[PDB]
Every structure is written in structure tokens, then in C-alpha cells.
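Notes for the one structure printed next.
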Amino acid sequence: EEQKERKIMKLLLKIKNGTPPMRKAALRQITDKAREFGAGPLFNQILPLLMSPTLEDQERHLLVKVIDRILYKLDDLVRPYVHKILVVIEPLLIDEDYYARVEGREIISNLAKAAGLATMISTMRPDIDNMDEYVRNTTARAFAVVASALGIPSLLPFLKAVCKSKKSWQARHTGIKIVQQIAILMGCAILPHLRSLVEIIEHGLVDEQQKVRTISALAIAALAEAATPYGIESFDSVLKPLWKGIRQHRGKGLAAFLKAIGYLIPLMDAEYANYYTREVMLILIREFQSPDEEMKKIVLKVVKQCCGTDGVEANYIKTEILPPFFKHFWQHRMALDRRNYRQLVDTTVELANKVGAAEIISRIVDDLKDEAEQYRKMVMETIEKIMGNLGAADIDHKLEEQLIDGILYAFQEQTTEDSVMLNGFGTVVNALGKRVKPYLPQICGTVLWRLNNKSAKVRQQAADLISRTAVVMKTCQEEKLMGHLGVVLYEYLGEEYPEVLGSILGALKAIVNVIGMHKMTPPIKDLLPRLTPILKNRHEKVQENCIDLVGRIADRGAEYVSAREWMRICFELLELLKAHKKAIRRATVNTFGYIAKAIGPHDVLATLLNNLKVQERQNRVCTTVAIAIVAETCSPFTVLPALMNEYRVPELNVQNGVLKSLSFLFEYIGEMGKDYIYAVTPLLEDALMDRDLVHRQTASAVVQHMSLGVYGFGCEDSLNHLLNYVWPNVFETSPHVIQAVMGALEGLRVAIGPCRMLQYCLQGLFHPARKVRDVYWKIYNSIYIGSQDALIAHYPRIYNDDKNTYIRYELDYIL
Amino acid sequence: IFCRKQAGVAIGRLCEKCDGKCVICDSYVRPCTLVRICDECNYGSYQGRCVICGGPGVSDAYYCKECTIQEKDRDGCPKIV
Amino acid sequence: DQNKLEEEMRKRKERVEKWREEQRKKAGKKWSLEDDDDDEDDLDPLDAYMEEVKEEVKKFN
Amino acid sequence: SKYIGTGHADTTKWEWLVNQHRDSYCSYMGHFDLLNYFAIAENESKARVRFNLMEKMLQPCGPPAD
Ligand SMILES: CO[C@@]1(C)C[C@@](C)(O)[C@H](O)[C@@H](/C=C\C(C)=C\C[C@H]2O[C@@H](C)[C@H](NC(=O)/C=C\[C@@H](C)OC(C)=O)C[C@@H]2C)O1
Ligand SMILES: [Zn+2]
Ligand SMILES: [Zn+2]
Ligand SMILES: [Zn+2]
């Protein structure tokens, strides 16, 4: 029966729309089934499903893996179908999807390994001489894949034969293209075969056909690019023809030869690199005036590549290269040309990285004032890149004056709010530093004019500039009209746009975070009451900046505000600890710490205990976090007595709250807890003796956090004492209690050591009851997976019996 | 529920929802060691996704200090399946 | 203050324009390397090796 | 369960003891100064002690029961 095997090899649907377990099961079984099914039916059905027009990506991946596995087994039976498979999968190699290309190359590789080299060559040879250019490309890529799979020396004879063919130029072209695709695909793995490939393809540079010469030059360029920074004694028979050709050719072939020269030059020594550069340089200078916007890109790439070597020195560059470069490439025509714009910027930056920043920066800085703003943005980009890569050591009085005037005029002449002018202004002022004293009045006037009005998109950019430049602004003992700016920023506190309000708050914070409260002219007592209603705003930037500002005020100017308002502000901040953005929570923690450090722990702790007594779950958790924060900023010696006095209250759900607070407190303070373990030990004893399940579960959680908090600090006495009370709970059936007990045991494994844990497990490891054995082997496996190595020194001695030897004799040696 | 196949070079990510809490013990205090994930969990369309909720990743996933102390960072790819 | 800021801008713009006036007085075939398209203009070792391969495939079959 | 050396409620004395003997021999091979101690004690070259431990790795504690 024929459709017998078809109906049973619907295994591929078993896999396609199927579960992962049956996926792998059907995979293995169809792998065992392949040799008997036969390649005929298998491929006859799978290649349509792989040719499906709307198949998925991972369905394709699984199909490719199926092909790989069914191809490995049936090795020499795939020959009569190879051709067919290729016509299906010789595409997918020029596909715009990268993973499609990877999958096609993997399929062709496994096919070439399954079949032989002679079969692949015999099926692929007729399409070598085809006239359709679409076939000669897939053929070359497939030959490259076969060479990568079966090796280069296995294909070297066919290559040497095909590009010597006197029958047609198409075969020679396709052979050289095969060498080029091999280089492109394999990269730096061609280095042992570089000379073989070069001698195979070298005779094409002097062919009578112009297409053969071009493809030979492209193949040489590909090999030289794959070989870099090695490979140069293999490129020796090409130096004479390539340079004679750049001296005689003109056009497309000249461009190919020049690309080859440019990829070959960085492989030479100083002599040859220096000597060869002169020749190609006179040719390139001549070619500076040719037409195609491809030629300009190639010329720029070659200039950048050659000017980055050691054989070329700054003297020759500034003497011969810079005048024509800056005369021919720096015009706004280059600016509206979006294709080569980035190339020009990178080439200019990498030129300045060798010749020196001053010359480049001058030659383009005179051009910062221009009628076209595209040419302005280009110069600004190049200038700030050079400045960031080199800094500005060589700025002169004249150059400093020109820079400042130019950046000021560029700031005001701005249509749309851009980050380019902002970053340029910022980095220029930050690199000048304490040197810009009078342009500080000038810049302050400019930012005052920009911040005064105009739609708040200019105002928020001015606020960003203030935020990023206030350091150097005050760095020169000029704050005063600093206060003039702060007054205006204060008046700009009612804004309907939250984005502009964020920048305003950032600028105000950057100011006050460097302006002393004594001399911060707006009285702190007036500001803060204007500031406290903004804390209820719902924008994230506004909230974060407001909290940071109130925190700074409470940290430094605590004296002016009458307390009570600080208490209200902290009680309001309590609700921000649940914020779903880490930033908000981080700033809230910081500000709460500052306010607690300011007003004192006593009153806030009393209020926090009252709040912990009466509220719902989330607010009580936030109160616990707040108590831990207060106890960390003001030493826990100020919080622990008042918290332990609250445990003396006779009510349930009251002691459990105290236990949850102690748990989170120890987890939050970590190492600081080493001085407070003796104080909470009797309470944990009592709770461990408490009948309530939560009391023991929470006490176990406390033990775990305390154990992992103190580690390496010598607190083993109390921890062993507490283990003596934790251990009897191992026979507990409730899942939460036993989970907490396991957590506490694994914390004590770290704090107390694995030797004690093994000592607690030894007598139960082999108990007669299966319950005891289950529990003890779970604990033992947990102890064994962590610190398997230490247990070597702790195992007890076990005596030999009649049948087996159990003593470890090496440890009994005595030197 | 954990993938736990030996990992590699892909860096685990977290979404905006839980950014900054451990993937093992889901904790809110002190991150320590960068999370590495298996190659299959980062393959294809899965790159850069949250190691908890497969959604878009905005920050690097971390093991907390307590997990690295207990060597819970050496147990394999912690991507939740 | 706002009037002074507006004045300062006017003067800077005027100075730039005057300088510019002072200077001014003083003073494509499309071809891609991704194509084999040439612009206008227009025994064997491959068969021998192919014959050697064909011989191997025929022998295996 | 996937880790070698773990046990369960049906583990026998023989399996436990051969597991600890095997990882004891591996720990001896790993730590440089324990092998020094043994090679000084029994007056052998360290390569010989290593080879002896590897040979003992196969059947420590004798063949199993029944
Ligand atoms: C509802 O969504 C969930 C449950 C799931 C989620 C992962 O998808 C989501 O991202 C996540 C986000 C919000 C919440 C509530 C989770 C984490 C946060 O919770 C908060 C409720 C705690 N509050 C505290 O940490 C206490 C103190 C503060 C200031 O911190 C610190 C370090 O002192 C702990 C944690 C910081 O919660
Ligand atoms: Zn994974
Ligand atoms: Zn997520
Ligand atoms: Zn953790």
C-alpha cells in the first residue's frame, strides 16, 4: 500500500499542530521510520508543505530540523531527488529575511553532506552557463554553501577548471562569483586557502572581457576583506595588474579596482602602504571630480580607510588631502544628500582624529553661520562629535569668542525644538568650564528670553539647558541673576502641560541643589507651602521632581518650616511607596529618610504605629516599610523599644502584625541587625511556642531573614538556640508553615553552617517510619545541593562490614 | 514552571510592571548578579522579552543578593514557561 | 526686560545679514554595485571536471 | 532526582555509601594538598595515586546484594 505510508507520515502534522511532548516523540519515531518510508514520498509531501505560502517562522524551523534528521539517516538514497530539492530551496538564499537564509543554508548543507560532491556538481553544472542572471546568483551561493559544508579543497579542482573555461565567459564569471561568495560567506576561515583561491582567480584581471575583469576585482576585494589584518603575501600577483588598471581604466571597472585597492592597502607595511598610497592618491585626486553619487561614497570610504593607517602621516594629509576635500565636499548640496551625509560626518571625524581638531574645527566653524539650516546641523553634528572624541584643549581666545557667538546665534535662530542645539550648547559650555565668565551674562540673557514665553516647547528646552548647565553656571560664583532665574522658574509653576512642568521642576531642583538656603532668596517658609499641593499631581515627572525638592528642603532647610507640615507631607508620601514605577519608589524612600532624619523618630514612629493599627492591607504593608526606613536612618535603637512595647497589647492580629513588621524590618536592614538579635530572641521563642499557625510561620520568616542578614558576624549562638525551636515544626502538614520552615532552614544552612544541619538530619535519615524518612531526605537533599563540597569534611565514620569497605583511609594518614 | 536548561550569553530582561524584583524569590531589596537565560528562550521573536511575562523588556533582570548568596543563580535559565 | 530681549535679537539678526551681504560681494547616470547591469557597451576545464563527477555519480548509481 | 547522589525513602545503605565513596575520590582528585598528603603517606608518585583512585572509582564497597 502506498498511501499507507502517507497516512502514517502525517506525523508531520502530529508535529506541526501538536504538543511539544508528542512533537519530540513523533520526531524520534519518524527519524527511526525515515529509512523505511523512503525519500520519495517523504520529500513529495514535505516540500509542498515547506513551499506553503503562509507558513510560520518556527513551523519552518521545526520543518528544517525534521529535514536535517531525516536527511542524516537516509544518506545515499537522496541522490535521484537532489535536483528537485534544489529547485525548491535554491531560493531562500537571496531572501530578504535573515533566518530564511540561515534555514536554506542549513538545508543545503545537510543535503550536501547526505549526498556526495560529485552528485551536487553534476546537478549544479548545467545551470553554470545559464543566461538568466537570476539563476547564476543562486547557483553561486549554493556552491559557496557546498564549499562551506564539504570543505574548500574538495571544490578547488572544479573551481580551477571552471574559471579557465575557454567555451564561454559566463562560466568564468560564475566561477569567480563562486569564489567571491565563498569569501563573503566564510570570512576569516579562508585564510589557509587564500593563496590557492588567489592563484585560481588572478588571471581574470587581464581578460579580454570587461565583466570578467570586474568580477575578478570584486572577488579580490572580498578575499582581502575576509583576510584582514592578515593575508598580505597571498596578494602579490595582483598588485601590478590592479594598479596598472586603475591607471588605465575609467568608470565602473575603475570603481571596482579602486575598492580593491582600498581594501588591500591596510594590509601592507609602512613602505608599501606609503608607496602604494601615493599612486592611488594621485588617481583618487583626479577622480574627485567624477559624477555618480556611488563614486562619492566609495571615495569617502577609501579616504577614511587609508587616512587611518600609520604609513600615512598628518603632514602629507594636511598638505595634499585637506584642501580638495574641504573645497569639494563641504557644500549644502552634500547636506540635502541624505545618502552620503553620515559618511561625510564619519570621514571628517576620523580625519580630525589623526590630523588634529583645530584645523577641521576652524574650516567648518566659519560655516556655522549659514542661510541653510541643514548645512548648520551638519556642521554642528561634526563639531560636537570631534569635541566629544577629543575635548577642546586647543580653543583660542579668538576661537572661543567665535564659538560662543556662533552657538548663541544658532540657539535664537531656531524654528523647531531640536536636541542638536541643546546638546551642542550643553557640551560646549561644559567643556569650556570656568572659562566662560562674560558669556555667562550673555547666555543668561539668552535663556531668559527663551524661557519667558513661546509655547513652553521652547521653555522646556530652556529648562533642560538650565538643568544641564547650572553646575558651570554657579561654578564661577555667579548665582544672583541665578536668583533672578529662580524667581521666574517659580512663577512658572502653574502649567497645564505636564511635560513643561517636569522640565521646570528639574531646573528648579538643579538650581536649589547648588544654591545655599542662606542666599536662596525665595524664603524657604514661603516656597514649601506653595509646593505641598503639587505632591498630589498625578504626572510621574512632576511627582518625582516635587518629592526630590521637598526632600532637599527637609535635608538642609528643616529649621524654617514649622514641623507639623513635615508630618503631613510624610503621611502623604506614605501612599507613594506602592507606586508602580521604581523611580517614584526610590525618590519616595529617599525623601522619607530625609524627613525622618529631620523631624525625629519619636513622633513619626508613634503616628506610624497608630496607622499600622487601623488600615487595610496595602497601607499596613507600606507602614511596615516606613517603620523599617525610619529605623535604618535613625538607628534601630530608637525604634525597637517602642515597637516591642506594642507587642504587650493583649489582642490577636495584633501580635501577627508585630511579627510581620519584625520580618520585614530584619529583611530590610540586613547587616545592621547584628546588634539586635539578642533583644528579639525571647519574643521569637514565645511566638514559636504559640499555637497559632501564622505566629509560627511568621516567626520562621523572621528567623530566615535574620539568618541571611547576619552572616560572617559571629551570631551563631542565638541562631542555634532559635533552630532548637524551629526544628520541631518539620512534621507540619500545612503548606504555608512548612514552606516558611524550609526557608528558615535554608537560611540557617548559610548562617550556621552545613555541619549543624547534617547533625540534625543524621538520626532521621534512616528512621523506620516513611514520613520521617521523606521529611529528612527532603531536608538533606536541600542541604546537599548547596555546599556539596563542605559535607566531605563532616560525614561520620561508618565501619566496614564483611562484604564492603566503608572507611575512608586517606583521611586517617598522619604525617 | 522554570525552564532551567543550561544558559549562555543572552541577558534576561524584565518588563515595566516588575522592574527590579528578583525572578527567583520575587523580592524588593538589593539586586546583585545579572540574569542569563538559555538560547532557546531568546531565539527569534523572544529576544529582549520579559523573563516572567514574555512581554516587552525595558530593564535587565537580576537575581537578588539573597539568591546569589545561596547560589540560586547557578540553577539554569529562570524563564518561566 | 522683554523689550530689551527683543531688541538684542533684532540687532544680532541684522549684524549676521550685513556680514553675509559683505561676503557675497567679495565672492548623473544611476548605477548600483548590487547589480551586474553593465552601462550600455554591448578542450574546457569545467566540462572535464564535470565529466569526472558525472562518472562518480553514474558509478555509485 | 536528576542530580546524581540524591536519595529518597527507598535508598539503601549500599547506594548511600558508594555515593559518598565516589564523591570522596573525586574530591581527593580535585584538592591538591589532600593528594599530597596521601602520596607522602603511602610513598607513591602523585600520578600513581590518581590512577589508583580512578581505578577504585568503578566498584567501591564491593559488588551489591543478592
Ligand atoms: C498588581 O501587580 C503586582 C502585584 C504584580 C506585578 C509584578 O505585575 C506588578 O508590577 C507589581 C508592582 C507593584 C507591586 C505592588 C509590586 C512590588 C512592590 O509592591 C509594593 C506594594 C511593596 N512595597 C514596598 O516595597 C514597601 C516599601 C517600598 C518603598 O519599597 C521599598 C524598597 O522600600 C513591595 C514592592 C516594592 O505588583
Ligand atoms: Zn530557556
Ligand atoms: Zn513581564
Ligand atoms: Zn532572589
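Throughout, chain B uses Swiss-Prot numbering, with the displayed residues spanning 9-89 in order.
Technique stated in the header: electron microscopy, 3.0 Å.
Cβ coordinates are placed from backbone N, Cα and C, and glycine is handled just like the others.
In the three-state DSSP scheme, B:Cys46 (Zn(2+) 1 binding site) falls into the coil class. Positions annotated as Zn(2+) 1 binding site by Swiss-Prot: B:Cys11, B:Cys46, B:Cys49, B:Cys85.
The Zn(2+) 2 binding site annotation in Swiss-Prot covers B:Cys23, B:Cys26, B:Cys58, B:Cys61, and the record cites experimental evidence as its basis. In the three-state DSSP assignment, the secondary structure recorded for B:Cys61 (Zn(2+) 2 binding site) is coil.
The Zn(2+) 3 binding site feature in Swiss-Prot is assigned to B:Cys30, B:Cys33, B:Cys72, B:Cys75. Under a cutoff of 8 A between CB atoms, and with a sequence separation of 6+ in the same chain, the neighbours of B:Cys33 (Zn(2+) 3 binding site) are B:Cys72, B:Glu74, B:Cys75, B:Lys80.
If you draw a 10 Å sphere around the CB of B:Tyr36 (mutagenesis position), it holds 15 other CB atoms from the protein chains shown. Under its mutagenesis entries, Swiss-Prot includes B:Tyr36 to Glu, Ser or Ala with the note: Alters the structure of the presumed branchpoint (BP) adenosine binding pocket within the splicing factor SF3B complex which may lead to decreased binding affinity and thus affect pre-mRNA splicing.
Looking at Swiss-Prot, the entry for mutagenesis of B:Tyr36 to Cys says: No apparent effect on cell growth, localization of SF3B1 protein or formation of nuclear speckles. Alters the structure of the presumed branchpoint (BP) adenosine binding pocket within the splicing factor SF3B complex which may lead to decreased binding affinity and thus affect pre-mRNA splicing.
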DSSP on B:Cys75 (Zn(2+) 3 binding site), three-state: which is it?
helix
Give the subset of the recorded positions B:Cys26, B:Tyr36, B:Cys49, B:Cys58, B:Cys72, B:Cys85 lying near ligand 1, defined as CB under 6 A from any of its atoms.
B:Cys26, B:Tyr36
Within 10 Å of each Cβ, count the other Cβ atoms and name the one among the binding-site residues B:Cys23, B:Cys85 with the highest count.
B:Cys85
For the C-alpha pair, I'd like the distance in angstrom between B:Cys23 (Zn(2+) 2 binding site) and B:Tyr36 (mutagenesis position), rounded off.
15
Those binding-site residues in B:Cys11, B:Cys33, B:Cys72, B:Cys75 whose CB falls under 6 A of ligand 4, listed in sequence order
B:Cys33, B:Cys72, B:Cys75
Among B:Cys26, B:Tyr36, B:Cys58, B:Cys61, i.e. the recorded positions, the one with its Cα nearest that of B:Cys46 (Zn(2+) 1 binding site) is B:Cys58
Would you identify which of the binding-site residues B:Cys26, B:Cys30 has the most other C-beta atoms lying within 10 angstroms of its C-beta?
B:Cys30
Which of B:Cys46, B:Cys58, B:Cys61, B:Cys72, B:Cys75, the listed binding-site residues, has fewest other Cβ atoms within 10 Å
B:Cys61
